[PDB]
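Structure record follows, encoded as structure tokens.
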Amino acid sequence: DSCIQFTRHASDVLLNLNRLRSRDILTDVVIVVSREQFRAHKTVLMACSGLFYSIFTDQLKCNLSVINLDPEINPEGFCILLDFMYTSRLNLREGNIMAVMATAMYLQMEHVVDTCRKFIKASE
Amino acid sequence: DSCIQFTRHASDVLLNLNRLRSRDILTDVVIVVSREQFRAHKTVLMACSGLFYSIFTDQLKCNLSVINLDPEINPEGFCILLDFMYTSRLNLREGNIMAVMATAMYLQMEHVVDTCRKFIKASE
Amino acid sequence: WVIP
Amino acid sequence: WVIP
Ligand SMILES: O=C1Cc2cc(Nc3nc(Cl)ncc3F)ccc2N1
Ligand SMILES: O=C1Cc2cc(Nc3nc(Cl)ncc3F)ccc2N1
Ligand SMILES: [Cl-]
Ligand SMILES: [Cl-]
């Protein structure tokens, strides 16, 4: 086509979606990771994670307001990945990289799994 | 912080949100622009438009599944702006620029209003 | 704004 | 991935 494109649009959209999350505006699901609860927007979760895409495209699960993750999932790892979904920034540290990588494999977030593998290989 | 950032994340999120819209997945509102209907995600509309942000933060309107726009709004202008929200690309043409600019002023999409004003000034 |  |  003959379209023009606003370079910062996608980043500005994501920043506003994170502001809605901060302010608990139109959040429509609670993700439970053992004793912790995280509120989010189903559409953002599906856009970022192959696991959430499969969950919320299922005719029965699409209607649930609470999703319980596998008890082996670390809440801090999940929190770091949820922040990444809404900001593009990943708080990867020596003390959390194994939990983050395990959580990203479970959530099916291939680009995160890729950077974790590279950072682990560099330390070996 | 000491975060790393994935450059393409925001664009990839927006591309997936547009794929959900295409496939009518988790759309939660119908916008009516005279005889036409457009399905969308409230969160994307709020993230892009000052008018939708005000509508869906209102305690009564946040619960509506149908929103009727002012009868003066052109459906093609709205369609072009809805595509811009989900893609960052604006199909601006000599034959649609006045309707697009009028619609962006109504929806409170300041960056679009800005490029329309510049393209109009260049033709004068 | 750019030409994509 | 980059240093933001
Ligand atoms: O590593 C990843 C990240 C990821 C996200 C999605 N999300 C969607 N995919 C499509 Cl094709 N349309 C809409 C979507 F919301 C699916 C698989 C995967 N795998
Ligand atoms: O030209 C524009 C585009 C636009 C979008 C929004 N959207 C939101 N603003 C904030 Cl601060 N937090 C969350 C949002 F969804 C508000 C005003 C305006 N004006
Ligand atoms: Cl990813
Ligand atoms: Cl805009």
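Swiss-Prot numbering applies to chain A: residues 6-129, in that order.
How was it done? The header gives X-ray crystallography, 1.8 Å.
Keep in mind that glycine also has a Cβ here, set from the backbone N, Cα and C atoms.
These come from Swiss-Prot:
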- A:32-99: domain 'BTB' (DOMAIN)
- A:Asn21 to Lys: Abolishes interaction with NCOR2 and HDAC2, no effect on interaction with CTBP1 and transcriptional autoinhibition; when associated with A-116 and 376-Q--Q-379 (MUTAGEN)
- A:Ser59 to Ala: Abolished ubiquitination by the SCF(FBXL17) complex (MUTAGEN)
- A:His116 to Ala: Abolishes interaction with NCOR2 and HDAC2, no effect on interaction with CTBP1 and transcriptional autoinhibition; when associated with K-21 and 376-Q--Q-379 (MUTAGEN)
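When the mutagenesis positions A:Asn21, A:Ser59 are compared by the number of other C-beta atoms lying within 10 angstroms of their own C-beta, A:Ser59 comes out lowest. Taking only the Cα positions, the spacing between A:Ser59 (mutagenesis position) and A:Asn21 (mutagenesis position) is 25 angstrom. As a summary of secondary structure, the domain 'BTB' (A:32-99) carries 30 helix, 15 strand, 23 coil according to DSSP. Annotation for A:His116 (mutagenesis position): no same-chain Cβ neighbours under 8 Å separated by at least 6 residues are found.
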